[PDB]
Number of protein chains: 2
Amino acid sequence: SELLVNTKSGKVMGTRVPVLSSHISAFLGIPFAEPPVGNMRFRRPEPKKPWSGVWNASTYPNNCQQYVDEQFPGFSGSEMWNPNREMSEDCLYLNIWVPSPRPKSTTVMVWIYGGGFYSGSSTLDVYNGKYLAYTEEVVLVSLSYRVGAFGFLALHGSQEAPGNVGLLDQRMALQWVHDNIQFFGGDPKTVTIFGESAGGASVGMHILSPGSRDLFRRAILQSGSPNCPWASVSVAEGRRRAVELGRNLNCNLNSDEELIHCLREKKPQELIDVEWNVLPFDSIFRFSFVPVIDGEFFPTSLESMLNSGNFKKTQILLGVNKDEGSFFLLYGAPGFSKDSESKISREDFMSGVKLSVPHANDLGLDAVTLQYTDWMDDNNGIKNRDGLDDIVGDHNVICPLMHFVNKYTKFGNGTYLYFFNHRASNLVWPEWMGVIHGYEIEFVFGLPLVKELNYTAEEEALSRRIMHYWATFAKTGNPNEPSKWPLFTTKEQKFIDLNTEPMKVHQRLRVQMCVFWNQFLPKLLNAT
Amino acid sequence: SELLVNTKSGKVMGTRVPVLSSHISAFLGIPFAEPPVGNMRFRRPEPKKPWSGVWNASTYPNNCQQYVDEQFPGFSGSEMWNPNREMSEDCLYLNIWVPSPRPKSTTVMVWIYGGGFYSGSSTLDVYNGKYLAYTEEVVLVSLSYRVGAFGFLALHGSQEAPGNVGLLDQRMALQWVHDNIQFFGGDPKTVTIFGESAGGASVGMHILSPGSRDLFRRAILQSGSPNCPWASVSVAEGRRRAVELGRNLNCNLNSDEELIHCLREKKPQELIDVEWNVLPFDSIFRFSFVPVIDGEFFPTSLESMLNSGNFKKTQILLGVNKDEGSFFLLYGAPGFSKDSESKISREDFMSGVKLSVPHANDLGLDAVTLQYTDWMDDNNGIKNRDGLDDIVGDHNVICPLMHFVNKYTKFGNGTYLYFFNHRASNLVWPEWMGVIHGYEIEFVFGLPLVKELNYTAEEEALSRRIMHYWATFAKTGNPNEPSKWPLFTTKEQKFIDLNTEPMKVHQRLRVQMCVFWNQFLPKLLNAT
Ligand SMILES: COc1ccc2c3c1O[C@H]1C[C@@H](O)C=C[C@@]31CCN(C)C2
Ligand SMILES: COc1ccc2c3c1O[C@H]1C[C@@H](O)C=C[C@@]31CCN(C)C2
Ligand SMILES: *[C@@H]1O[C@H](CO)[C@@H](O)[C@H](O)[C@H]1NC(C)=O
Ligand SMILES: *[C@@H]1O[C@H](CO)[C@@H](O)[C@H](O)[C@H]1NC(C)=O
Ligand SMILES: *[C@@H]1O[C@H](CO)[C@@H](O)[C@H](O)[C@H]1NC(C)=O
Ligand SMILES: *[C@@H]1O[C@H](CO)[C@@H](O)[C@H](O)[C@H]1NC(C)=O
Ligand SMILES: [Mg+2]
Ligand SMILES: [Mg+2]
């Protein structure tokens, strides 16, 4: 039977799923690690012990324990990211969508979800892989990994909570795909990892980590890069946050062993209830437990690895969306609200910049404010609102990604850069938010091809070309089918817009602002 | 006789001069101080001892000793600023153009020439006052003052070379006008001092100096303000330059008395031959001997005087030209030449910024470069050339003037701001220079009304409205004849363009760049 597959870990039984008036096979909830529960909480993952009998893979697995968003109870724009399955620390599973009839050796894509390293699920409706698998004839995999303290609490030097274990979860799933995807019809030598935001940062982290490089062929990064300012911390800051977490739960802090034992007896929700109290600054776009520059998973600083070409050399396809900052300003900056046009006063602008660049001294905050203010019209509420969206987006997503692409391209084997700027016709978020962080995903997973979802015919067509660009790149290392998406080069720096209008090629994506964020401001903060 | 005038210092005999097919009286070369020669070199000026008999005032006086421009021998654009009379340390004289028949009590305007405080003459063809006196029926005075080391060598603490003596020369001429202009038909209560560049800085310095305020009624400043970065130095820097001058002439440096005695035995040209060797940095737009913040002529720092309203409160009319930096870049920055279009390489741009902001550290030079570079097109030769013109102009002329007008307006009694951007049809300087520092003067003095000079009929008309705006302001404190030039206010900050097109009103003259030069960069250099 097409729904039965024997892997090196055991037999697995999938289920048939309807898709656009046809059907494909799905193997949901395949375990790739031992449940990281009890004394295994905070530990590196262990491979799943092989099982006899048939694993029932007909239903989605539990989602990892995480902070649930209650900012807009019941609002769909918000609920679409929340766990849609019961949460459990027993959550290390992966999902596979396989074309029917079963391929022999086809292109494989493995999705890594985002969620600021503190949330995320492989089971969300926007990540349903049946459309992409079906439409492009690829074997589509979505993995999962521990988030929040469970995935990233780091007490460097300790073997019990070393940090980065969520990244090791991703790697273990990638090892499992490398070892077993051939049985599902996938070519393990043509595995493309792709992910958005913390998932895109994760993809870049596997490109950098010597221990992950050999497990995949090429990479796609959507609105995230490894060097994002929110994506990692030093071992000293990670240690400081772990100790502050213990301090919030009245833990014995005399030793790492004491702290970890205490943290392991707490129920999951108790850690989540105080997770946000350990940030060092009042800030937006900063998350508590994230990857640590540890000397193991990351051998040296990310910048020296990038500078010296110490990373996997292959082809990459990546990009950003037009209004990367709006989501975070809505959730945490003064003056923004979901149901108003959010015109921002001069004062709220200044407190927004302080929140956006938490690590900056006063001269630094002045430089940002000067750079983003139109001084002939400084009380313009729309301009201040949009200026803050650019500050947040440029500092946290865009300029770090432009820095990564320029460093990468010098040693890589092919780069394709995009700028996604289509505002979905059925977007439920207010107009002032624009093209929001995360909202290109639905186009990548082909949701616009299902009628009940209400997209325009042109949005369906944009989704189909994005899916074909992504799958053709996964297959060949070039999104173009032999109107061209040009290669991004060190000299030319070309990229394309991704929207419903005829393709336009541009150059040096937000260079002006990124020279400020990547070269000037760090020099300024260093001298002062 | 209309050409005979008896003043408190003695009788003076003028001469009749033809002007636009009519005639007026001129009293040229009237002495207002004792010749500052011999042991009087570097000393405060002494009032001219009254004389019996009739002073022959039919011809122009000698020009003060100064560095003569040989950068373009015989070229008219350059020669028009050079002394056109024999140079002599005996040069403290003033000139008066008087309408015919002689007025009883009319509006008086006193012109103070520029020349970077190191050069300048009251006798230049572009300063011929007959056209303005004639056309607007005003008594026009042009004074003179010592420049270079002779006017500004400063050994603070010494009474022999205290500094600022050139400013005291101007004040003495203003005292003479106050005491005697009534005899020539001028109303001493309606005296407007006006001047360009170092002459405009000088005008602002008399607005600030308690000892000059009472001598005039209102003021006009053209492309200069007291707080310009090149217009003054501390007493320590002035002292250091005087000692370096002596060191260049092998002077005994054991004491102020020794240094001054040595400097007083040198012929004028010997001091001028080494004048430029005392600048502290390789720089452009910096001059050796200039006003000193001494605690006497200037009681405290210029900024605290401006901040506290410690200055003459009256009406002011002032402005700048479009391309204030081009003249200085031509003369001293790499890549610029008089006979090429002067497209500037990225490299020459960077060495131009280093030359333009001599006092800045490397972070400071980076901030300027970032602010003026179009990073999507950084090798564009025209853009780099124009960017440098703006850097020089904004840092040295425009932003200091915008800072002065905003501080002044808070306490003043009426401000009128202009932006002169007409490129003369007969300009002999290359096109790339644009609307050059100093080139609005010919319009202010009405040269476009003389046919042989070859201006267009519209340029003649622009000159006539500028002359009428200036004289009406001198007369009434408002350039408008009862299409309006609006008052510049703290709230609105309006100004008008001055050119051959219908008047346009704008707001916040170069605010974006001036917030960088007046607020950001000084804070940056202070923190680093
Ligand atoms: C830095 O990236 C993020 C930080 C926090 C959140 C998200 C992030 O990326 C967004 C889109 C997708 O990756 C998943 C979660 C996001 C949308 C839902 N919530 C509530 C929070
Ligand atoms: C800072 O202002 C100046 C510094 C140097 C010079 C001039 C300046 O202003 C210019 C126009 C007018 O004021 C007189 C001299 C200038 C034109 C002639 N030369 C050679 C030099
Ligand atoms: C697999 O699990 C689902 C739901 O838990 C169930 O309906 C289905 O029949 C199961 N298959 C087997 C044979 O276990
Ligand atoms: C990628 O590598 C192959 C050889 O290993 C080379 O021929 C090709 O030009 C490279 N492509 C790019 C864009 O560097
Ligand atoms: C004034 O001086 C000029 C030239 O020096 C001379 O031609 C003129 O006649 C003089 N007038 C008298 C009477 O001194
Ligand atoms: C100038 O001063 C007079 C009174 O001294 C006042 O009435 C007038 O409004 C003032 N003008 C301005 C523009 O301040
Ligand atoms: Mg935006
Ligand atoms: Mg210019």
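Numbering, chain A: per Swiss-Prot, residues 25-506, 511-556 in sequence.
Even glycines carry a Cβ here, placed using N, Cα and C.
Residues or ranges marked as active site, acyl-ester intermediate by Swiss-Prot: A:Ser221. Positions annotated as active site, charge relay system by Swiss-Prot: A:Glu348, A:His461. Annotation of the published mutagenesis A:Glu220 to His in Swiss-Prot: Loss of activity; the original residue is retained in the structure shown. One mutagenesis experiment named in Swiss-Prot is A:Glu220 to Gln or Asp, and its note says Decrease in activity. Among the sequence features in Swiss-Prot, the mutagenesis site A:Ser221 to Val is noted as follows: Loss of activity. A mutagenesis experiment is reported in Swiss-Prot for this position, A:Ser221 to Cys, and the note states: Loss of activity. According to Swiss-Prot, the mutagenesis experiment A:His446 to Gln carries the following note: Almost no loss of activity.
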Nearest by CA distance to A:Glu348 (active site, charge relay system): which of the recorded positions is it, out of A:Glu220, A:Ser221, A:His446, A:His461?
A:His461
For the C-alpha pair, I'd like the distance in angstrom between A:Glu220 (mutagenesis position) and A:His461 (active site, charge relay system), rounded off.
9
Measuring CB to CB from A:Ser221 (mutagenesis position), give everything in the same chain under 8 Å that is also at least six residues away in sequence.
A:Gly138, A:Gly139, A:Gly140, A:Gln246, A:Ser247, A:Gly248, A:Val421, A:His461, A:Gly462
Length in angstrom of the chain break flanked by A:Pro506 and A:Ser511 (4 residues not modelled, CA to CA):
10
For the recorded positions A:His446, A:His461, which Cβ has the most other Cβ atoms within 10 Å, all shown protein chains included?
A:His461
Scan A:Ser221, A:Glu348, A:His446 for recorded positions whose C-beta lands under 6 Å from an atom of ligand 1 and note them, or write none.
A:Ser221
Out of A:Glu220, A:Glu348, which of these recorded positions shows the lowest number of other CB atoms within 10 Å of its CB?
A:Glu348
Using DSSP and three states only, what is A:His461 (active site, charge relay system)?
coil
